[PDB]
Amino acid sequence: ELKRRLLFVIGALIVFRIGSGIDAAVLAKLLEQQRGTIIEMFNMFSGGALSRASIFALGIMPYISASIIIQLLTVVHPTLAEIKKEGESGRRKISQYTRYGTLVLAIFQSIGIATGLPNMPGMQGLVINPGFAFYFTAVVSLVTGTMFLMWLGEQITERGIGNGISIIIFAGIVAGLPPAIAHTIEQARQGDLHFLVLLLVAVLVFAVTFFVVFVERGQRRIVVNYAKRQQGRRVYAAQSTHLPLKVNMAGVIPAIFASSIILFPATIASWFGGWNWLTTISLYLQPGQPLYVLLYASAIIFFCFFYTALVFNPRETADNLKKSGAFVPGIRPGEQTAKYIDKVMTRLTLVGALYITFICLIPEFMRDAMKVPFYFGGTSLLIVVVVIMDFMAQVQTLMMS
Amino acid sequence: XXXXXXXXXXXXXXXXXXXXXXXXXXXXXXXXXXXXXXXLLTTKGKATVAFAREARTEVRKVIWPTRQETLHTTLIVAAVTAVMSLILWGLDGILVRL
């Protein structure tokens, strides 16, 4: 039933959070180190896959990274632009081709690690050495783990609710929290962490969430009017009902997307010592710099336009309005109403993603001032508040049905 | 009219200054912005100005201060955060324990 869908997904993600040749203690030592902020970012994105040293080390990050790629192939390769627009059939072959790009990306990324990261039994461990039998068993275990997570997420998007992967990493970071807060209050009895600053970070967290929910309070409701008299004579009004159109959608898609595209090139590309210029560029690619977050922002807003344009299909919505019997007096139905809702929704959602990028940027300055890294992050606070809000609104919404 | 983005590039490189190679890269990207500005930019300006009129139009749909809906949201997110934390504790305490 409906009760069993939610308790099946819940059970699936509970054995996911239990399951989520490398001496892992060494890594646990390596994650106490600054100057590679992105490692801590990988444990957020992994919600602790490389902190726990999981079997699936980077998670579902390849898959999402394919979903943008194909959208480029919708643009480039018109032969590809015709098969993407070709309707029903063809799309599941494109989804299996997205899967086949994922799989060759997991191969490629395992190459990127075992070329790039290792070359030391600190970065490696004692069983897995620089031999191709150890290399092969490494790649096999990591790709088998990412495949298990891929299949489980192909069963949960379809027969379960929503996304899931978001909540996977999310519960990984919430359950990664209590040690981190134990460390902060141990350093709070030390003068490492000052008590004024730590309650300042707690209140800035609270005020950014307040801003989030303020951006969620007023949405934009377009009052459209229905003059309807049912022929049964129990006729009352000409009723004006607002369409409460909502801002940014179901998981800020370019944030999660952009995060997967941030973390892919810093491991595979920048870690090549043997080439030297490429390694230097990878070293520079550190998120202490404004250039990366600007380019990420520009990416996000453009990608946001695209994703939102994907979400709604305004002609169907408009046809519904003609079907449902409501009218805005004075504007030609169809294309002009279409073009209308489209320009306005673009102009709103763009402002939404803008302010999203603003709430996104400040915690990083907070993380520079405090010394915070991939933990309390400007990307993940927003996504967690919006997943929780979204699911409980969708739960009440589907609880009325 | 691409001028304000290049002034922003000057400001971002100035923020990136205060440890030489990164400030040089920010200056190099500022030079790239000027190279884009060397030759659509005024139409992007007018588009963003239109978008700011649209912004204000969409400000009219922003719900003004209410301490009640603030507290509703507040308590909702506090409750939900407590839920996820209780999930996280019920999982990782006995899992790390095991």
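The residues of chain A that appear here are 18-37, 43-296, 300-426 by Swiss-Prot count, in order.
Using the three backbone atoms N, Cα and C, a Cβ is placed for every residue, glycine included.
Here Swiss-Prot notes a mutagenesis experiment, A:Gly167 to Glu, with the remark: In secY100; temperature-sensitive. A:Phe286 to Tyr appears in Swiss-Prot as a published mutagenesis result, with the remark: In prlA4-1; altered signal sequence interaction. The mutagenesis experiment A:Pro287 to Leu is recorded by Swiss-Prot, whose note states: In secY161; altered signal sequence interaction. Record note (Swiss-Prot), mutagenesis A:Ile290 to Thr: In secY121; altered signal sequence interaction. The unchanged residue is displayed. Swiss-Prot gives this note for the published mutagenesis A:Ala363 to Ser: In secY40; cold-sensitive. A mutagenesis experiment is reported in Swiss-Prot for this position, A:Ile408 to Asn, and the note states: In prlA4-2; altered signal sequence interaction.
Of the listed mutagenesis positions A:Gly167, A:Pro287, the Cβ environment within 10 Å is emptiest of other Cβ atoms at A:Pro287. Between the CA atoms of A:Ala363 (mutagenesis position) and A:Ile408 (mutagenesis position) there is a gap of 30 Å, rounded to the nearest whole number. Sequence-distant contacts of A:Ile408 (mutagenesis position), defined as residues of its own chain at least six apart whose C-beta falls under 8 angstroms from its C-beta, comprise A:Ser188, A:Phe192, A:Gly273, A:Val274, A:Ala277, A:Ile278. A break of 5 residues separates A:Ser37 from A:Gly43 in the model, with a C-alpha distance of 17 angstrom spanning it.
Cβ environment of A:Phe286 (mutagenesis position): A:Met83, A:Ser87, A:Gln131 lie under 8 Å away, each six or more residues apart in the same chain. Each of the mutagenesis positions A:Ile290, A:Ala363 was scored by the number of other CB atoms within 10 A of its CB, and the lowest score belongs to A:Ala363. The secondary structure of A:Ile408 (mutagenesis position), as reduced to three states from DSSP, is helical. For the unresolved segment of 3 residues bounded by A:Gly296 and A:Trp300, the separation of the terminal Cα atoms comes to 5 Å.
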